[PDB]
Each structure stands twice: as C-alpha cells, then as structure tokens.
Amino acid sequence: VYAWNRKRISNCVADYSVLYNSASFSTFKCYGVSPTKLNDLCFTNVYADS
Amino acid sequence: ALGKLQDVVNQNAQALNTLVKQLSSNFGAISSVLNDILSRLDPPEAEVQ
Amino acid sequence: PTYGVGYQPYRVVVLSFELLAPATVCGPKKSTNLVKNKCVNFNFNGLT
C-alpha cells in the first residue's frame, strides 16, 4: 500500500459490466459515478491503482 | 445625449446575460450540466445533485 | 490465515476517471449512422 502500483488504461474499449456483475468483489463503492451507468460513460483518461 | 435611454437598453440586457451565466455555476453539484449528472449517477443518488 | 476478518488481507483496486478532450476509453456501445437536419437525441463521445 505504501508503494501502490498504478496502471494507465488507454486506447482501448472498456467494459465495466463484467466487473459490476461479478459477485466476487466484496465491496464496490463508486463516488461521482453510477456503477450501473458505467457502461455508457466515456473517459478521457483512466487510472487503475492497485 | 442618449445616455439615459441607452443605459436602460444596457441594464436589462446585462441582467439577462448574468441570468444565462448562472446556468454554468455548480451550486455545489458535481457538474453544472444536468444531462451529465443524469448520465453519470443513478436517479436515486443523482436526486441530491 | 487464522486472523480475524479485520486483519485479513484485502486486494484493493481504485479506478480513477477523468471526465472532460478525446476519449481514449469508452464503454461498449454500437455506433449508429448520424442524421443531418433533424431534431434528434445524440450521444457524442459520451456527451449527451
């Protein structure tokens, strides 16, 4: 966590429907965006911290 | 010479412009564009915005 | 493995979005033919 990794997602078509539908994720909390509506929103830039 | 009249023709216009400009303010919402709020957030959460 | 859920490990992924500029990433959708000169709804690059 002190050295959290960061990936940049770009030049691709994202599909968040799979992530939302997956039940494995224990806690999915979206601030500023609806997880259900994620399927449509475009993004000029995406960061994936892990 | 036509100051008075001209001033009136200005003031009303000014108000209108300011009024239109108010559409772009956020008022604490996440986005001043209503359609953006509707799209990003679901109706329940988006209700507050 | 014997620790309580409070001390149990959890993998956390944070997806940060920038919404504005050309959209490098967009969700799955089917592009349709545009129509000139007609009152229609439109969704251009996510702008509704």
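Residues 499-518, 520-547, in that order, are what chain C shows, numbered as in Swiss-Prot.
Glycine is treated like the rest: Cβ placed from N, Cα and C.
What Swiss-Prot annotates here:
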VARIANT   C:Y505 to H  In strain: Omicron/BA.1, Omicron/BA.2, Omicron/BA.2.12.1, Omicron/BA.2.75, Omicron/BA.4, Omicron/BA.5, Omicron/BQ.1.1, Omicron/XBB.1.5, Omicron/EG.5.1
VARIANT   C:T547 to K  In strain: Omicron/BA.1
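Neighbours of C:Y505 (variant position), defined as other CB atoms within 10 A of its CB across all chains, total 7. Every protein chain considered, the tally of other Cβ atoms within 10 Å of the Cβ of C:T547 (variant position) stands at 15. C:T547 (variant position) and C:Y505 (variant position) are 45 Å apart (CA-CA, integer value).
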